[PDB]
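Student: Quick one: this structure, given as structure tokens, is what I'll be asking you about.
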Amino acid sequence: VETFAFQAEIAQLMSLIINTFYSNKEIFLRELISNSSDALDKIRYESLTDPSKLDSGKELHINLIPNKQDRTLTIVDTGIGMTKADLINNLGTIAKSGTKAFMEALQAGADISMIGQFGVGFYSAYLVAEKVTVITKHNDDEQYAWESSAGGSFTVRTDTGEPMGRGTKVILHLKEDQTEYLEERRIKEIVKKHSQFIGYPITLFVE
Ligand SMILES: COc1ccc(CC(=O)c2cc(Cl)c(O)cc2O)cc1
């Protein structure tokens, strides 16, 4: 297991997300679904010129998997996935420069719900999760698990568990007081409210 320090700006963003009073937590789901949609767009585009890139799975979709026993909500996509380098590099995002822009917007009347406009929506996961585990498989690499409970560090290891094929799973280990996000009716409500027109099928798994 390798342990890495977050860039200072990202550590600061995560503390802001964790510590700022902000009731509208439900937007985390919209942000993660948007990220999945972006990853699916990428593999779709690459597959246009090289169809073999779908050998690892032709279906382009998103699964939402609640598990009350483990207190987890998992967002799964069959998008492009991430290399080990991608994972370490802030999960393929421009998080350092994005955090700066986001910080400035906040000082200029922006609110936390606009986090996605700055390419750092992933970190909104920490509105509801005490720990986030990201399992990922890119065509060009092995399967990895990224993990962080904030506090300034994240880990990366190879993942020998259930091979995925291609894509990314974001596993939200929910805070004790945020279990509403495991209820079917609540998840449906949030998807309809914020993610109604996503261009890929979203399947909400049943318990
Ligand atoms: C904007 O283009 C990108 C496309 C894909 C990625 C990486 C990626 O696969 C991925 C990253 C995050 Cl955090 C996520 O919640 C879901 C994802 O599926 C990163 C950037």
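Chain A is numbered as in Swiss-Prot; shown residues: 17-223, in order.
How was it done? The header gives X-ray crystallography, 1.6 Å.
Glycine is treated like the rest: Cβ placed from N, Cα and C.
Features from Swiss-Prot:
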- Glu47 to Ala: Strong ATP-binding. Strong interaction with HSF1, HIF1A, ERBB2, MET, KEAP1 and RHOBTB2. No effect on interaction with TSC1 (MUTAGEN)
- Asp93 to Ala: Impaired ATP-binding. Strong interaction with HIF1A, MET, KEAP1 and RHOBTB2. Loss of interaction with HSF1 and ERBB2. Los of interaction with TSC1 (MUTAGEN)
- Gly97 to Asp: Abolishes ATPase activity (MUTAGEN)
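Could you place these features in context, so I can see how deep they sit and what lies close by?
Tutor: The 10 Å shell around the Cβ of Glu47 (mutagenesis position) contains 22 further Cβ atoms across the protein chains shown.
Other C-beta atoms found within 10 angstroms of the C-beta of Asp93 (mutagenesis position) number 27, with every protein chain shown included. DSSP assigns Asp93 (mutagenesis position) to a strand segment in the three-state reduction.
Other Cβ atoms within 10 Å of the Cβ of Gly97 (mutagenesis position) number 27 in total over all chains.
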Student: According to DSSP, folded down to helix, strand and coil, what is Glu47 (mutagenesis position)?
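Tutor: For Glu47 (mutagenesis position) - judged by DSSP and reduced to three states - the answer is helix.
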